[PDB]
Number of protein chains: 4
Amino acid sequence: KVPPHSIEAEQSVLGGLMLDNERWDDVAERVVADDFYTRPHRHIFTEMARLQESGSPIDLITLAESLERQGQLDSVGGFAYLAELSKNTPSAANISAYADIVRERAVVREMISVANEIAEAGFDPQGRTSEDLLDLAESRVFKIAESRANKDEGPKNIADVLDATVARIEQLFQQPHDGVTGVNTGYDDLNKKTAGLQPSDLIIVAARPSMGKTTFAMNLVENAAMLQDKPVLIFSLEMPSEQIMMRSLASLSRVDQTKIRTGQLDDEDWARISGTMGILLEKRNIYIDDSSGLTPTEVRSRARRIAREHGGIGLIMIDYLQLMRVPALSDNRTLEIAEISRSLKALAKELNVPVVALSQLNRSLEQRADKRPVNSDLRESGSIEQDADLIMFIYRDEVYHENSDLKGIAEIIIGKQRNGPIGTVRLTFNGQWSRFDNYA
Amino acid sequence: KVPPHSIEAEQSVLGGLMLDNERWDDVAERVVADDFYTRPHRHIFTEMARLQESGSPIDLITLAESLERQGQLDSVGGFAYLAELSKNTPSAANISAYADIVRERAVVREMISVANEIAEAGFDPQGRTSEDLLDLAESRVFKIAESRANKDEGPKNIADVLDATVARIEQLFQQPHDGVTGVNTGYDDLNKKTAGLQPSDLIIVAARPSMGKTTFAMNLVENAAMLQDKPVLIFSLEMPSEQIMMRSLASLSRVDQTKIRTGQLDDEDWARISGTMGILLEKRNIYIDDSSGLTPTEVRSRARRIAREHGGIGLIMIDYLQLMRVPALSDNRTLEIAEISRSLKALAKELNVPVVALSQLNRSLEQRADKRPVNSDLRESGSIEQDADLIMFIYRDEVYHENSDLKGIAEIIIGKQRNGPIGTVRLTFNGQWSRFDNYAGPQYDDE
Amino acid sequence: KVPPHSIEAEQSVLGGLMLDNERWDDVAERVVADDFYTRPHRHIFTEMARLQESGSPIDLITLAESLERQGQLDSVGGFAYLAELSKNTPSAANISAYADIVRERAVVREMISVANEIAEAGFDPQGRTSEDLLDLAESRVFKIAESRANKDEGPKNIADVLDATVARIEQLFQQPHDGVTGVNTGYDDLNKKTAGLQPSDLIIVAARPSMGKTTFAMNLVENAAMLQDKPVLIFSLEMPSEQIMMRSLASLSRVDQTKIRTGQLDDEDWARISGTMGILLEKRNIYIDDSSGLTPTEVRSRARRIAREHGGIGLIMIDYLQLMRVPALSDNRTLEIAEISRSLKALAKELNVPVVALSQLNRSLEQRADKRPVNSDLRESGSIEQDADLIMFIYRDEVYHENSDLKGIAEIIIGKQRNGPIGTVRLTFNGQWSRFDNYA
Amino acid sequence: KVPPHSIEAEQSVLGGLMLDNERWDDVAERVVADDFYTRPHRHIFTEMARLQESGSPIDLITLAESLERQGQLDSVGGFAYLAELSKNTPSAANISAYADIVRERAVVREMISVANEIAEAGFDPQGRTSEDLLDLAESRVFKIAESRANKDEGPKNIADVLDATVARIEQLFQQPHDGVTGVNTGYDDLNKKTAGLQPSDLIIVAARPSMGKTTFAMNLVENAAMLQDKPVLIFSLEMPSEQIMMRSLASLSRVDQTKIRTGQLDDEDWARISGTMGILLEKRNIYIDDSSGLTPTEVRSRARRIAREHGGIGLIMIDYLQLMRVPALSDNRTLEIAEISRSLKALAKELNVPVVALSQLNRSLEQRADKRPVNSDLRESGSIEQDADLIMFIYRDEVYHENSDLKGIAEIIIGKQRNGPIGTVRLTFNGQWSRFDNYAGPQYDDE
DNA sequence: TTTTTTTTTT
Ligand SMILES: Nc1ncnc2c1ncn2[C@@H]1O[C@H](COP(=O)(O)OP(=O)(O)NP(=O)(O)O)[C@@H](O)[C@H]1O
Ligand SMILES: Nc1ncnc2c1ncn2[C@@H]1O[C@H](COP(=O)(O)OP(=O)(O)NP(=O)(O)O)[C@@H](O)[C@H]1O
Ligand SMILES: [Mg+2]
Ligand SMILES: [Mg+2]
């Protein structure tokens, strides 16, 4: 089959570049040398780009001279071909439209070539599984989507930013929320400082092991799921889904987790758990993935799948950042952490969803006399601090000091809040129920 | 070209369904009639599904009669073809694998057809823009992804987790395990907090040298072996198997370890040891691999081999983690510890067996005024605290303080317990027999 | 000529694997894919290994499907060939013997190929010397012998452990060895505790070179040689043959080493040296072969070479164990010393020789406040604290402390001892003649 | 194929034996009749051996008569063939090399025949197991190695090493004659441990920049030149010969080098320098080559040239090895350093002269709290430690620490000494004259 | 070789 191309549009673009050099910027922004169908056209555009990068004006004589210097004058068709191309183009008024048509043709041919590669891989598995071929096809499709999504980037005037800002301000003012700007946390004090879980925010609640960090994250997930209808997504890499469900049942029904774990439960608590399960089946918005060692690309694919199937995602829960595995940057832990944080922040900005990702800390907290967590106390910190916008720290003096009077009191200390002042929220922790409640 | 198909696997599936009707459910869950390459095979599977939904058993005569009544007997090839299909298939033991093969072939053919459609759309835009074709291709790829490893495998859901949780809770309530849901530790106090050795748990018993850490681990192994029939696996990397067995005989027969080490044993203790050996040969559930510096891959291979041979593994014993060596991450000890911990937790989740991994402590324990071991006092903890769920620390103030009143009292402090609160279980240690027993003295409070 | 192969045995093995999957472990232990003569059989066994490692049962249909997915179904002969192979094999009862025959054929073909390579090297020297050709031939034959190895590990049954333990108990109790059990060490305290130089043992003394450790090993060699005529071997990496000989003469003759080195002409020392060398000639088992810069695999090869020469090794003296520095592990010496110790223990079990090494510690022995050889004084601790079966540490406080607390009671502290009580073994040392005596 | 042989070398050997009978001993020691490829050559060598053992001189006529009496004259080719063999050989000066070539050819032919036998045994096991064939191959290769056992050998056995022991005792009886066994260093303490500069020794004196390494090397050169008459050779690659001469004049005349460099010198020090120059012109045993970037081949050629012209070389000075450049191994510095060290060691063994080869250090020394240099601290270490025998390191704590009490005290620490115990030689450094002298202060007992 | 920045531990 003949590949879809428009050689006449390429000739018009090249002739307009020969005539006009001010509209060269539009052509350079729109298309590249690879977008031209014929290889001589690619060479011509490459020579034009090299001349314009040097600051030389784009004319027939200098272009032919440069092609002869590189020996490419004879390969492209000769100087007579260049003169014919210069003659053919009347004007460059619609050269942007011609470049758009050329880019359309190039994208279509790229899609056709990728489809041919997919068909070849299908006919020749070469020992690959179906999942590998599916992942390769999805990767190629996303590569084409990224290649087409390149015209969005561009420096815009302050007027457009002002119009978007005043439109958003009018939208916010016309929509009554009573302090609930983001997803409702279920805690009154948290809904005053943070004013809800804002979308496209990296929520970092890092704490020590056996501090109720997973428990508090689960409580936040439960409160959000009860206070919203948008489906949530849980990635419990470390904790099994069975333990997560047991903790959820203990927290929501206010029943001791020990009796649930042993299974020694009375029929009244059984009925309470049954009612909680009925409420959950009424919601059916929770999807817990217990797989561990997942790259952020897989997490992004799963999030896109759930958002496409279920109409967006209310919340994305991550077990903690120190359990995520990237084969590419597995050599250095800090580089891996930075890449994971960057990918998760890009995903959160992409789908406009608050992502609750926990983390661990460092031993220096125990080294300090005061065991209040700081930014440097975070395990492999820095890029975590930079990429995230809402970082909190769980503090429990009851754990450190047996004589502490803060027993039951958990201090969620906001390590970082870009929009708004940071603080410390006191809550009531029930170890038996594993329930975090508003402290009176 | 020729579409990728496996007619032989389809014939094997059809013959196995004609022979075996109990494995129909796996075939129905895995594949449908559309997964069959040939249209007669689609007809055959459709008729099989129709007969099975009616409750009719799947045999040759009833299927032939049903195809004759619908007139599809000649469409599928005839009764002789069906008889040939029934004859060719030897057994239906691997019919699940054949169904997986058919599903793979159908998925690849679907992918090829979708690629052909996308190429046709590319060559013929039909007025659609690039964005329209891209969205169509994305929709087709998403449909294929929804037709392969979709929620039928259950990657992430709520209702399935609820059903599994309520089934487990009902099973635990009906089971008269009486507190000990996991593998029995042989210690009543330990069976109250930890509720026995739960499967897929990384058990960390950390102690200073000469604290009877390996002694207590072997006591737990002996208690589990006497309280279960599932075979255990011991990796005595640090100590030789001779010393381990001598300590085991001293603990079980309650004979002085020094006398055994000198060999000067009377005939009464000799008869007690012989009876213990007879009990062990009755069990024969203990396999000790005293190879040192083992990679976790070798340990995983040995565990899979033993589980295949002896029908699972009850317990996995590891003799202190810093002896285990990973040549890939031998450059940095913390990376080695993290890799070992991750691989051991993956193995514990894989085979559903409680892994008892011992560990050492830090020198900061001597530096602090209170010598009770904490999580940070672990010898290069790192991911040890994160991956494990049953971290414990042996405390012997008798060793630290000569004037301590806790002589024989060894305090096992639970550093981390994910499910349940933490505490301190005191036990009676007998250094002569090297025996840890339940403390029957005054019940001190876990402060 | 036709290479020696048994295709029928290969067909029987493949058909038995198709019939029986339980005996797959025996075939995997016995042979590999390379042992199959024909390349299609190699591909078939490779596909079988890939299927069984995935957990899939090995049958005809799945194997054919996997070969078709990899495209190797047409290469091996087609599905009909596989069906014929499955049909031909009656049973898998004797598949172990068939696999042994296949392994024998593969080893014989390997030997034939190696002989052809040696003949080619002989015909075309390519500038190599005859010594190079001989070393290459020895290396090739050693590689064949190493490839002719078998299973070395495995979780032992409880019955075997019980038998070994009761044998050890009977050895400790019944046997009236009265101190010495193996080769006599010479030191009375070492005679009691270490029970002599036990064959197939790893005795590593960790101290400073030319600081009493070298003469300690020399006295060990002398005492071993005075009570047996078994050929002992010298592998001193510290001092040459002449200097070691001078040290040995000074130690045995009780003559000041200043007179041994700097010639003080007298007939009393000459008569003592004459008597010493007469006793040495009476023993007639000291074969000098000291060198520098080797690996314990080379030491094992030389042990086999000496066993070919004479047969039986009484003692190997490894002076300056830190002179085998591998540049890859020269910085962190702990792992290198651990690997060397493990290979030396393997060599000791191989030829039944009490392998004794002289590990070098750090300068902190004279610098740290803890003058005794503790983990700070040990070379990055690690392999000096553990691994080695007999890690003796020479606390010679004479060198460490100017006003020594140990003069004639210098402590041979044993960190780990398989047979004998650990502790500080105080021994007398004569600095004048470089002679280590035995303190009561 | 054709077996590898050199008939021409055999003919040269036979002709040289026919001409020269004094070199028969070397031929008998090296080769036998079996090393001759042709059977007539074997017969000829057998007759030659029989005649020489009988005491008969080896000439053409007597050998022809001896072959005629045994009837082997016709078997070897006749008298004309023997006359041709006697005619063809010009001289027997290189008959030892010809015998070595013949022995090499015989060894290769024996190896080929053994390989043929082993391949024949491999193709036809004749009931032998794989272990039997392996042991047979090992025995055959060991027999080939045993054919040259007296040639390829290392340390000797008990009786031979005892004879070497008593011989060395008799030799070291003569050792207390001067104390210095090699070239006198001029330093009493250095002449105790090292016993002077031993010939065929690679002396690596490595230090930090501006540590007096070149200064101390020049002091050693001056001491050797004043204590010997054999000519020395200096390769001042780093510094020009002008600075070298200024340092030499400052050291020998004990005048400040700063005043010499500025030229502001009094007439008394001028007369001292003139007397020193008169002493040097009396000696005239110093030859400096200040060219930089020189290959070891050029250095070896110049050394052989000087040894031929001036009757050997007393000392070879190299101004630090990393300045030496090899165009072939310029891609990798470590390979270049190893090649340079190997070539210099080969040259030192060739001419039997101690070579003064300086070296630089690494920056890991300043990283360490104790700045005492070690063997691994050497710049591009490894092969340097292997090839050299007299490695020393200069330590000056006065440079590192301003409050150090070792001002003027420079410690030469021996890192490697194959023949002798290593130690720390303290010296007194005079920066003004740049003079290294024996440390006359209180001796420090090295802890 | 060089050169940065993170954890852990002694
Ligand atoms: N039945 C119970 N009674 C009392 N306390 C309990 C009970 N069950 C759980 N807990 C407590 O709940 C907390 C669980 O904390 P958790 O969030 O699991 O730690 P974590 O930080 O998430 N683990 P990790 O993220 O891997 O470091 C601990 O403080 C337990 O003591
Ligand atoms: N007139 C002087 N007065 C005092 N000190 C001096 C004088 N002249 C030289 N020095 C010292 O002498 C030393 C010169 O040593 P020198 O041997 O040239 O260094 P180097 O080892 O060759 N450098 P490098 O080759 O990079 O290792 C330095 O410590 C100078 O400070
Ligand atoms: Mg958690
Ligand atoms: Mg210099």
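Going by Swiss-Prot, the residues shown for chain C are 25-464, listed in order.
This deposition comes from electron microscopy, 4.7 Å.
Cβ coordinates are placed from backbone N, Cα and C, and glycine is handled just like the others.
For C:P81 to H, Swiss-Prot lists a mutagenesis experiment annotated as follows: About 100-fold increased survival following 3000 Gy ionizing radiation. Counting every protein chain shown, the Cβ of C:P81 (mutagenesis position) has 14 other Cβ atoms within 10 Å.
DSSP gives C:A130 (mutagenesis position) a helix state. The annotation that Swiss-Prot gives for the mutagenesis experiment C:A130 to V reads: In dnaB8, dnaB43, dnaB454; temperature sensitive, no DNA replication at 42 degrees Celsius in vivo, in vitro decreased helicase activity at 30, at 42 degrees Celius almost no helicase, no synthesis of primer RNA (pRNA), low ATPase activity, still binds ssDNA.
Long-range Cβ contacts of C:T238 (ATP binding site) within its own chain (separation 6+, distance under 8 Å): C:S260, C:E262, C:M263, C:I268, C:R271, C:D343, C:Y344, C:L382, C:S458. The annotation ATP binding site is assigned in Swiss-Prot to C:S234, C:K237, C:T238, C:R442 on the grounds of a large-scale study or a structure entry.
Quoted from Swiss-Prot for the published mutagenesis C:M242 to I: In dnaB70; temperature sensitive, no DNA replication at 42 degrees Celsius in vivo, in vitro 25% helicase activity at 30, further decreased helicase at 42 degrees Celius, low ATPase activity at 30 and 42 degrees Celsius, reduced synthesis of pRNA at 30, no pRNA synthesis at 42 degrees Celsius. DSSP gives C:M242 (mutagenesis position) a helix state.
Annotation of the mutagenesis experiment C:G299 to D in Swiss-Prot: In dnaB252; temperature sensitive, no DNA replication at 42 degrees Celsius in vivo, in vitro no change in pRNA synthesis, 5'-3' helicase activity or ATPase at either temperature. Secondary structure at C:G299 (mutagenesis position), taken from DSSP and collapsed to helix, strand or coil, is helix. Long-range Cβ contacts of C:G299 (mutagenesis position) within its own chain (separation 6+, distance under 8 Å): C:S277.
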When each of the binding-site residues C:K237, C:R442 is scored by other CB atoms within 10 A, the minimum falls on C:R442
What count of other C-beta atoms do you get within 10 angstroms of the C-beta of C:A130 (mutagenesis position), across all chains shown?
21
What's the CA to CA span in angstrom from C:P81 (mutagenesis position) over to C:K237 (ATP binding site)?
60
Specify the nearest of the binding-site residues C:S234, C:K237, C:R442 to C:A130 (mutagenesis position), where nearness means the distance between Cα atoms.
C:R442
Among C:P81, C:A130, C:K237, C:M242, C:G299 (the recorded positions), residues with Cβ under 8 Å to chain B, listed in sequence order
C:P81
Around the Cβ of C:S234 (ATP binding site), other Cβ atoms found within 10 Å total 17
Once the chains shown are all counted, how many other Cβ atoms turn up within 10 Å of the Cβ of C:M242 (mutagenesis position)?
26
Chain D neighbours, filtered from recorded positions C:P81, C:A130, C:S234, C:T238, Cβ-Cβ distance under 8 Å
C:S234
Here the Cα-Cα span from C:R442 (ATP binding site) to C:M242 (mutagenesis position), rounded to a whole number of angstrom, reaches 23
Taking the Cα atoms as reference points, how far is C:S234 (ATP binding site) from C:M242 (mutagenesis position) in Å?
11
